[PDB]
Structures are given as structure tokens and as C-alpha cells.
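Q: Below you'll find the structure I mean.
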Amino acid sequence: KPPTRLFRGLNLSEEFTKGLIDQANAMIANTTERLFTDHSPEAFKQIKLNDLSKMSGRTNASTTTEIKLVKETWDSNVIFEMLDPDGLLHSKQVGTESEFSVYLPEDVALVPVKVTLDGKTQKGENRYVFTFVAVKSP
């Protein structure tokens, strides 16, 4: 019974973060609609191609169930929140008891659903949470 919510953080440049927000919101408003309603295989692949969270193909990406660890250890300005109700991520605990190793299969997409401002880093940067749901190929 793996965890269904996992966080991963990255420190990204000011300009890249702005471009990432626009890409995320663009996808949320265009592509994800076609996937959630029509279960469009075209929409699925386009979402996979974008790979917003830089996780595609990874077999042991580090994550944690506690967003606070991410903030305290790395002070990331961009945090990726993955909602995985179906256990599609093969979450493995790396006993640091909240740390889990994740594998994203090629037939699983991290579908963006929300971008939310979540305070600031110690550096005064806006911190953004990108929320995804892990979905199987239609």
C-alpha cells in the first residue's frame, strides 16, 4: 500500500519557472481536458512528450511524502506534487522514513491539474506547487 501523494522539488531559474507555469496552465486548459473527458490517446502522448516535471523514463527518482522536508532540505522554488491513487509509480521506501524511490513507466503520464502559489523560499522567491495525477494510457 504505497503512498498516494509524493513531493519532489527542483530549484529552477526565474525565467524558466515563468515559462513552466505558462506551459502547465496551457496544458491544463487544452490537453488535459481532452484526456479526462475523451480519454484521447493523442492528448496522452502530448502530455508525456512535454514531461513538465523532468521525470520521464526515470527508474528511481527520489520523492517524499512530506513537503516540509523538501522545503527544509533543498528550499526548492518549484515543487512537483504527484497524486498516485493507483500506485502507478512503483513507490519504494528508502528507509529518511518519508523518502520513496519512484519509477515512471512509459505508459503512465503525470497529468498536470493545478499550479498554486505556496509562499516563498528563504531566498524571497515565489514557490509554486505543480499538482499532477498519475494516469494510465487510455
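All residue numbers given for chain A refer to Swiss-Prot; the residues shown span 759-853, 859-901 in order.
For all residues, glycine too, the Cβ spot is worked out from N, Cα and C.
Look at Swiss-Prot and you will find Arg766, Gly767, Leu768, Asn769, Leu770, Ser771, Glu772, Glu862 tagged as NAD(+) binding site, backed by similarity to another entry. Quoted from Swiss-Prot, the note attached to the mutagenesis of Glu860 to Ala states: Loss of glutamylation.
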Q: Looking only at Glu772, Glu860, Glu862, which of these recorded positions has the biggest number of Cβ atoms within 10 Å around its Cβ?
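A: The residue with the most neighbouring Cβ atoms within 10 Å is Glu862.
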Q: Could you tell me the whole-number distance in angstrom separating the Cα atoms of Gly853 and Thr859, on either side of the 5 residues that were not modelled?
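A: What separates the two Cα atoms is a distance of 6 Å.
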Q: Using C-alpha atoms only, work out the spacing between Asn769 (NAD(+) binding site) and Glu860 (mutagenesis position) and round it to an integer in Å.
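A: Here the two Cα atoms are 23 Å apart.
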Q: Just to verify a number: CA distance, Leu768 (NAD(+) binding site) to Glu860 (mutagenesis position), in angstrom, no decimals.
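A: So the Cα of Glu860 (mutagenesis position) lies 21 Å away from that of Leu768 (NAD(+) binding site).
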Q: When the Cα of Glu860 (mutagenesis position) is compared with the Cα of each of the binding-site residues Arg766, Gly767, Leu770, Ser771, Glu772, which one is closest?
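A: Among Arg766, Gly767, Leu770, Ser771, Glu772, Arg766.
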Q: Among all the protein chains here, how many other CB atoms are within 10 A of the CB of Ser771 (NAD(+) binding site)?
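A: Here the count is 11.
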Q: Check each residue in the chain of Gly767 (NAD(+) binding site) that is at least six apart in sequence and keep those whose C-beta is under 8 Å from its C-beta; list them in sequence order.
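A: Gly767 (NAD(+) binding site) has long-range Cβ partners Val828, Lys829, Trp832, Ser834, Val836, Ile837, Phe838.
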